[PDB]
There are 2 protein chains.
Amino acid sequence: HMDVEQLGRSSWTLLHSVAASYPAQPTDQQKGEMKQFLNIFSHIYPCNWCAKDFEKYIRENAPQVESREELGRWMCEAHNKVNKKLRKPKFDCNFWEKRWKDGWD
Amino acid sequence: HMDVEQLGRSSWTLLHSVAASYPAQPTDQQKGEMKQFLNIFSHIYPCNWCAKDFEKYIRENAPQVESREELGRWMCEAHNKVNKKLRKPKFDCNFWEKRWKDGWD
Ligand SMILES: Cc1cc2nc3c(=O)[nH]c(=O)nc-3n(C[C@H](O)[C@H](O)[C@H](O)COP(=O)(O)OP(=O)(O)OC[C@H]3O[C@@H](n4cnc5c(N)ncnc54)[C@H](O)[C@@H]3O)c2cc1C
Ligand SMILES: Cc1cc2nc3c(=O)[nH]c(=O)nc-3n(C[C@H](O)[C@H](O)[C@H](O)COP(=O)(O)OP(=O)(O)OC[C@H]3O[C@@H](n4cnc5c(N)ncnc54)[C@H](O)[C@@H]3O)c2cc1C
């Protein structure tokens, strides 16, 4: 059984929350585990076509893990690629921090 | 900002969904990435006390990744440890597959 909407909202909540909690100056270790986290996520995400695309996205636009600001923007753009594919409106990445780090809306 | 309830429900949805999609006979690779996924998750989960505990849980009761049936039960019991800590009722792990693999309730 696949409930792709609830799984999708839940999973974006988790991804954007992890990027909002990420350091502005990450350790070399924090950078490496974030890259691996994201790669593995793309292998095991339980919505099979969802997974492969996001996995090609990670290969063609590698996660930017040098800081919170870069990672958050990266996530916002990864999510917007999926929004475009689904004919949903674009999210203003200028407001990624207001939404996910400060928690407004 | 930390909204631990929505983040928590979202994150359990993702974890139980990944275990429901896991093979009954996983490849050696699938086993290794699941272990690493879970370890990294426990490092980066954005609710700091939540994270450390679950990380000690993974060290004291290592993820059982040999099959879907074992992994799903493991996840159910990991979640029940947190339910106990929060004075929520215990979930019947006998019904883990009905809930998360078949999608009823
Ligand atoms: C990696 C991944 C790939 C997916 N691929 C597919 C797919 O191929 N086909 C499919 O049908 N579904 C896919 N899904 C599901 C889809 O993305 C949506 O989650 C689902 O349709 C639910 O949509 P929603 O309108 O409730 O909000 P969601 O798109 O899940 O958004 C949740 C909330 O995030 C905020 N938000 C929206 N856009 C952004 C952004 N760019 N940056 C930051 N915050 C934002 C908004 O506040 C929004 O309400 C995928 C999910 C994930 C995690
Ligand atoms: C790893 C982790 C650690 C956390 N630690 C804390 C913490 O220390 N303190 C804190 O306040 N919050 C913590 N949270 C949040 C907490 O677990 C809940 O998610 C949150 O309180 C929301 O509760 P809920 O009643 O909406 O349902 P949740 O507990 O999130 O459950 C979601 C749904 O899962 C199903 N379910 C319930 N139990 C099980 C089970 N054993 N197996 C399978 N399915 C089940 C039910 O259908 C339930 O509605 C943590 C979350 C995670 C992911």
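The count begins at 1 with the first shown residue.
Quick reminder: no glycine exception, Cβ is built from N, Cα and C everywhere.
The annotation FAD binding site is assigned in Swiss-Prot to A:5-12, A:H16, A:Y45, A:76-88, A:99-100. Reduced to three states, the DSSP call for A:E5 (FAD binding site) is helix.
Counting only same-chain residues six or more apart in sequence, the Cβ atoms lying under 8 angstroms from the Cβ of A:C47 (mutagenesis position) belong to A:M2, A:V4, A:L7, A:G8. Recorded in Swiss-Prot as a mutagenesis result, A:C47 to S (Swiss-Prot position 130) carries the remark: Loss of function.
Here the residue is the original one, but Swiss-Prot notes a mutagenesis experiment at this spot, A:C50 to S (Swiss-Prot position 133): Loss of function. Cβ-based neighbour count (10 Å, all protein chains) for A:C50 (mutagenesis position) stands at 18.
The DSSP secondary structure for A:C76 (mutagenesis position) is helix. Counting only same-chain residues at least 6 apart in sequence, those with a Cβ under 8 Å from the Cβ of A:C76 (mutagenesis position) are A:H16, A:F91, A:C93, A:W96. What Swiss-Prot says about the mutagenesis result for A:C76 to S (Swiss-Prot position 159) is this: Reduces catalytic activity 3.3-fold.
Taken residue by residue with DSSP, A:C93 (mutagenesis position) is part of a helix. A simple way to gauge crowding: the CB of A:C93 (mutagenesis position) has 16 other CB atoms within 10 angstroms, across all the protein chains here. Quoted from Swiss-Prot, the note on the mutagenesis of A:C93 to S (Swiss-Prot position 176) is: Reduces catalytic activity 2.6-fold.
Proximity to chain B, defined as a CB-CB distance below 8 A, holds for none of the recorded positions A:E5, A:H16, A:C50, A:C76, A:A78, A:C93. With respect to their backbone Cα atoms, A:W100 (FAD binding site) and A:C50 (mutagenesis position) stand 22 Å from each other. Across the structure, A:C50 (mutagenesis position) and A:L86 (FAD binding site) place their CA atoms 11 angstrom apart.
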